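Taking it in order: structure first as structure tokens, then the write-up.
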Amino acid sequence: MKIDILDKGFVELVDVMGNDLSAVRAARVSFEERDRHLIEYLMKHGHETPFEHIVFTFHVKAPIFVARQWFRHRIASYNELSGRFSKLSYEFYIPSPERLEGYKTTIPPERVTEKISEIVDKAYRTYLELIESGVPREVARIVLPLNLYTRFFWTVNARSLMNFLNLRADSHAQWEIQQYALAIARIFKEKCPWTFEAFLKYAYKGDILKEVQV
Amino acid sequence: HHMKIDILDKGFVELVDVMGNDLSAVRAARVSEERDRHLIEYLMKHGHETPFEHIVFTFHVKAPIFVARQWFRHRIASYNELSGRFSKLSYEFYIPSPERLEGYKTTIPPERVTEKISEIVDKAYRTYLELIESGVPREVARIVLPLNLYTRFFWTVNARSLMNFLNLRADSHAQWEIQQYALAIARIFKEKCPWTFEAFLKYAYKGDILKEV
Amino acid sequence: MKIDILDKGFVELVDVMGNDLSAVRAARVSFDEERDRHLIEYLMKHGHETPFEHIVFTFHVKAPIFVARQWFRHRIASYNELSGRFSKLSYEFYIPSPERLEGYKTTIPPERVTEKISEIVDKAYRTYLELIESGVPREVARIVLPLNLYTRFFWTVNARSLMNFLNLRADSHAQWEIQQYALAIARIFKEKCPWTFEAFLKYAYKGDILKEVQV
Amino acid sequence: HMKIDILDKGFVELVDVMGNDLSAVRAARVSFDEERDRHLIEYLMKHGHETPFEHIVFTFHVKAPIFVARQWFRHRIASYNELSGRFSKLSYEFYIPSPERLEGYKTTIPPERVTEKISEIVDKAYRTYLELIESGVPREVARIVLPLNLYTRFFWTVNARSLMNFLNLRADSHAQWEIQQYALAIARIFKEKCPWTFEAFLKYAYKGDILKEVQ
Ligand SMILES: Cc1cc2nc3c(=O)[nH]c(=O)nc-3n(C[C@H](O)[C@H](O)[C@H](O)COP(=O)(O)OP(=O)(O)OC[C@H]3O[C@@H](n4cnc5c(N)ncnc54)[C@H](O)[C@@H]3O)c2cc1C
Ligand SMILES: Cc1cc2nc3c(=O)[nH]c(=O)nc-3n(C[C@H](O)[C@H](O)[C@H](O)COP(=O)(O)OP(=O)(O)OC[C@H]3O[C@@H](n4cnc5c(N)ncnc54)[C@H](O)[C@@H]3O)c2cc1C
Ligand SMILES: Cc1cc2nc3c(=O)[nH]c(=O)nc-3n(C[C@H](O)[C@H](O)[C@H](O)COP(=O)(O)OP(=O)(O)OC[C@H]3O[C@@H](n4cnc5c(N)ncnc54)[C@H](O)[C@@H]3O)c2cc1C
Ligand SMILES: Cc1cc2nc3c(=O)[nH]c(=O)nc-3n(C[C@H](O)[C@H](O)[C@H](O)COP(=O)(O)OP(=O)(O)OC[C@H]3O[C@@H](n4cnc5c(N)ncnc54)[C@H](O)[C@@H]3O)c2cc1C
């Protein structure tokens, strides 16, 4: 399972422990219609702890400004590329003109896209000039813009994942992280369809997952 | 099939599920064999612990409440236990065997201690039944039950928190009863993550009993 | 601040870091009354919970072990409890009063239930003393003590986790015994953070008893 | 007012503190003599009894470059409130490494030219950003062109146990020089408020190097 996001980003499923029945087993402390009914009962009454026994590992490629928002979710495990020592692809998120639709801009949205590519090209060339002259990466990389792509592994249980979808798969969140949250919701739906449907029905406080088919 | 280890007279540690193995920590450390095992020893030696959070276990444990209270102090984990208010219980209790009192100079034989423990457990359980039969709700009636009453719980924990649990509980300073439970956790962990377990015993394990037993 | 709970229990305030303005400062990332109170209500109303993590409390609680086990399930907090292996204990037990069984149709009078609970507690405690006198270590001998034995612990918790605790424990679905302790926690919280507590009751509180019982 | 300047425009400022060394002593004993209290702090540190130190809490206000704040926010056992890149007003200040930061590195151009080239690209990125804002582009999109050395501000609420884990990892020569400077300031404030815990930490638990080399 791999879903492309933005111009060069992605959300990829690395591993998963369990499925809907893992929450049923934990709720009953015991190793179809009755099991699905139990998932809905747990969700309808705020019994969230059984859902902590379903765990996912994702491999995400996202711009640093999106990764900073994501890393605010503390109840999860992260391993990211080192800005000091890792090899980077040096790819950057260049918003398409349609990203500025709805905004009354003084210049055409095409010019915004061009100006963004222009400054990232200059910052990247300056960075290369510093590396070529012997400056270590940990110092030279500080000139790189916030739209630089990074990669990380994210291990998260279904309860914390559902909190993430409540907050990020919502119109109040930045459009870029909304797109990533839609991909997380899609993989979550594929692996835990009963929990996902129950979540949308009773616990989900956001808006876009009840408007967009994932 | 899955690992199951019996502990004490009626307890057990059972493996329900596991996500990953040693290579899950290697994949997370690289964000992407002698070289893979060498990377595990390197992460362990230099204290790079976060990759080990990408290996997760789910156990089903049956333990006396006094042991479970010690276990539930490990907050970086997920728990689901039988409800003392609403769950049906087996009403089993941990009766220490006479050998548990070896080394202690007791005025009565250790066999009599075992008998006195079974005796008070029987009286508390019969009093409890008398209260339930007369309409007292379980959430009130169960408060007379002794601390050696067996409970059951699911424990979902990553390898990093599990290794912290072994440092603290698989050690002679911890109570003998929880040491037995920690040996079973260490055993299942070794079976699923042999490279991480060996690296842990070699460079990070602070206790004593895992290097003796 | 000390509030008695049950027959021998208590909730006592040991220390507190901050007040309502600590959440205001954190929300604005900056070190008047109506504007500050309006901000507390805005953050509460829209689910901006992280600012409330910058208000912290330390309580000293004396509660029966069955109550303490429910409390220790709240992992986003710090605990230090008396050791069952090595601490000196008071050997006090929670004996429910007859009024605790009101509403239940019992075969025997509620007074007899209270008596039977004191009776088995006394026998378990005497058996425990007989084991200690004969050389059995406390870590083994104490396993015969009932779940209503009182323990003591220090609880350090931030206002966000404390509000989650009130949502779950200051509610009629929770056991009556932990509800009484949650009312005392809500009371001390109200005294120290009156704006946050009022905003909490108005917009984020999911329970029922804090909107029924005067605190 | 404890405030320590870090780098060219950064700082670590103490906002509030709950407790001191005696807060860990009270939690260890579960109870609400100088030599005996200091001896207990050393005993807890020596034998790895860490939970009592969770009852001492600090709140800091930090101004650090985003590349440093990202390293700091990896410490999950803490509370954070940062300026919003989408909606907050910013000072638009950037960390320009001084020539001495490149000492020890054999560079093809003088270290002064590296500093100049960094200021140069920072100025161009900032001017491009202003051109986008002036033309109606929202800040959440326009700001993505700003470099990683842009200063941000955040409130950090952390207990002494997590703070000591942070010092173990960041107040060490293996960590990036920039975050070590911030960790030294955190250690100084910690030492001022909890001198017994800090000394005990340095004697028995600290695994880094620089806090045993720098006073
Ligand atoms: C639209 C939007 C705007 C935002 N704007 C800002 C902003 O301007 N500035 C900013 O700093 N942040 C901002 N955030 C980030 C936000 O404050 C949270 O950090 C983020 O959403 C993670 O939420 P969380 O704490 O619930 O998640 P996690 O950290 O994963 O926590 C999950 C749950 O665990 C519990 N929890 C975890 N740790 C603690 C703790 N230490 N204390 C108490 N309970 C805890 C809580 O119940 C929490 O819901 C914004 C988020 C969104 C969605
Ligand atoms: C021999 C022995 C005797 C003990 N005696 C007592 C006793 O008398 N009284 C008593 O109350 N307890 C006692 N304990 C329990 C002990 O204090 C811990 O509560 C328990 O071992 C869990 O340890 P932990 O905090 O490392 O684990 P977890 O709670 O799982 O935490 C794991 C790790 O996460 C971090 N952590 C998690 N939450 C926080 C937080 N809020 N702040 C900072 N860091 C955090 C720390 O790095 C910690 O090591 C005893 C334990 C042992 C082994
Ligand atoms: C009426 C009632 C009945 C209950 N019955 C039972 C029962 O029968 N059996 C039983 O075992 N328990 C039972 N519980 C306990 C319950 O499951 C919780 O353990 C307890 O209420 C603590 O809530 P919490 O997990 O939100 O609190 P905390 O553990 O303090 O967590 C606070 C917040 O942090 C987050 N969180 C913390 N750790 C994690 C994690 N590892 N993964 C994801 N998110 C995390 C969540 O957002 C959570 O809301 C009962 C509770 C109530 C109120
Ligand atoms: C020199 C150096 C280089 C680094 N390089 C990289 C890098 O290349 N890439 C990268 O991604 N990170 C890197 N890191 C960051 C590192 O992996 C940690 O994220 C960071 O040090 C935070 O430490 P912590 O996890 O112990 O802290 P916290 O998250 O504050 O945790 C405190 C303690 O709580 C416990 N804990 C908290 N949450 C959990 C959990 N979910 N499961 C288990 N235990 C838990 C642990 O005992 C931990 O020590 C680097 C750090 C250093 C110092």
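One-based numbering along the chain as shown.
According to its header, this structure was worked out by X-ray crystallography, 2.2 Å.
Every residue, even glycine, has its Cβ placed from backbone N, Cα and C.
Taken from Swiss-Prot, the feature active site, involved in ionization of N3 of dUMP, leading to its activation covers B:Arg169. In the three-state DSSP assignment, the secondary structure recorded for B:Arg169 (mutagenesis position) is helix.
Taken residue by residue with DSSP, B:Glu81 (dUMP binding site) is part of a strand. Under the heading FAD binding site, Swiss-Prot lists B:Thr50, B:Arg73, B:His74, B:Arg75, B:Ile76, B:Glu81, B:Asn158, B:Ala159, B:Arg160, B:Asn164.
Look at Swiss-Prot and you will find B:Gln70, B:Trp71, B:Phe72, B:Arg73, B:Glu81, B:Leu82, B:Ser83, B:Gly84, B:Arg85, B:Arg142, B:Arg169 tagged as dUMP binding site. DSSP assigns B:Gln70 (dUMP binding site) to a helix in the three-state reduction.
Within 10 Å of the C-beta of B:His48 (mutagenesis position) we count 14 further C-beta atoms, all protein chains included. A mutagenesis experiment is reported in Swiss-Prot for this position, B:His48 to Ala (Swiss-Prot position 53), and the note states: Shows 1.39% of wild-type activity.
A C-beta separation below 8 Å, combined with a sequence spacing of at least six in one chain, links B:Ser83 (mutagenesis position) to none of the other residues. According to Swiss-Prot, the mutagenesis experiment B:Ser83 to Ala or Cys (Swiss-Prot position 88) carries the annotation: Still catalytically active although shows a large decrease in activity.
For B:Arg85 (mutagenesis position), the Cβ neighbour count at a 10 Å cut-off comes to 14, with all displayed protein chains included. Under mutagenesis, Swiss-Prot gives B:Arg85 to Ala (Swiss-Prot position 90) with this note: Binds dUMP 670-fold weaker than wild-type.
Mapped onto three states, the DSSP output places B:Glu139 (mutagenesis position) in helix. Residue environment of B:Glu139 (mutagenesis position) contains 15 other Cβ atoms, counted within 10 Å of its Cβ in all protein chains. Looking at Swiss-Prot, the entry for mutagenesis of B:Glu139 to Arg (Swiss-Prot position 144) says: Shows 0.016% of wild-type activity.
Listed in Swiss-Prot is the mutagenesis experiment B:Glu139 to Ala (Swiss-Prot position 144), annotated as follows: Shows 0.113% of wild-type activity.
According to Swiss-Prot, the mutagenesis experiment B:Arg169 to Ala (Swiss-Prot position 174) carries this note: Still catalytically active although only shows 0.0008% of wild-type activity. Binds dUMP 7300-fold weaker than wild-type.
In sequence order, B:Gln70, B:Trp71, B:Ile178, B:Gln179, B:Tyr181, B:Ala182, B:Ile185 make up the list of same-chain residues 6 or more apart from B:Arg169 (mutagenesis position) whose Cβ falls under 8 Å from its Cβ. Looking at Swiss-Prot, you'll find the mutagenesis B:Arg169 to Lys (Swiss-Prot position 174) noted as follows: Loss of catalytic activity.
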In whole Å, how far does the CA atom of B:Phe72 (dUMP binding site) lie from that of B:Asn158 (FAD binding site)? 15
Taking B:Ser32 and B:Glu33 as the modelled residues on either side of 7 missing ones, report their Cα-Cα distance in Å, whole number only. 16
DSSP, reduced to three states, assigns B:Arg160 (FAD binding site) to helix
To the nearest Å, how far is the Cα of B:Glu139 (mutagenesis position) from the Cα of B:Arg85 (mutagenesis position)? 4
Max Cα distance spanning B:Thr50, B:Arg73, B:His74, B:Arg75, B:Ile76, B:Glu81, B:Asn158, B:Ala159, B:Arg160, B:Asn164 (FAD binders), Å? 28
Compare the Cα of B:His48 (mutagenesis position) against each of the binding-site residues B:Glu81, B:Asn158, B:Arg160 and report the nearest. B:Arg160
For ligand 2, the recorded positions of B:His74, B:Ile76, B:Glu139, B:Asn158 whose CB is under 6 Å from one of its atoms are B:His74, B:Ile76
